[PDB]
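Undergrad: Input: one structure, supplied below.
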Amino acid sequence: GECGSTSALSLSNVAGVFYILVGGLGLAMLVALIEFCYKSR
Amino acid sequence: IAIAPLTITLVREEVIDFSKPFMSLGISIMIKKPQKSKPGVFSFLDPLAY
């Protein structure tokens, strides 16, 4: 046989939360600020 | 006379005489010694990545 018959270390497999939720940060921030400038407007 | 780390085999018995064995041995398996010293500083932040 030439094809045969552990301590995994995560690097970016979990990073997918970042470019989505972290984006949602500035999302809700911007939307909120729009609501505020509309209210004061 | 021959005194040496000589293996006793039948073909060797069949031609000369061996005394009683003063040292009993067997086949051995020699491998390397992989040493992974436990880090002191970086082993703290070890698991995922810095």
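To match Swiss-Prot, the residue numbers of chain B are left as they are there, and the shown ones run 495-544.
Looking at the header, which is where the method is noted, we find electron microscopy, 6.4 Å.
Note that Cβ sites are derived from N, Cα and C of the backbone, with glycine treated the same way.
Feature table excerpt (Swiss-Prot):
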type	residues	note
MUTAGEN	B:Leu504 to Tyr	Promotes dimerization. Strongly reduced desensitization
Undergrad: Including all protein chains displayed, how many Cβ atoms other than that of B:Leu504 (mutagenesis position) lie within 10 Å of its Cβ?
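TA: Its Cβ has 6 other Cβ atoms within 10 Å.
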Undergrad: Can you tell me whether DSSP puts B:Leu504 (mutagenesis position) in helix, strand or coil?
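TA: The residue in question, B:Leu504 (mutagenesis position), is helix (DSSP, three-state).
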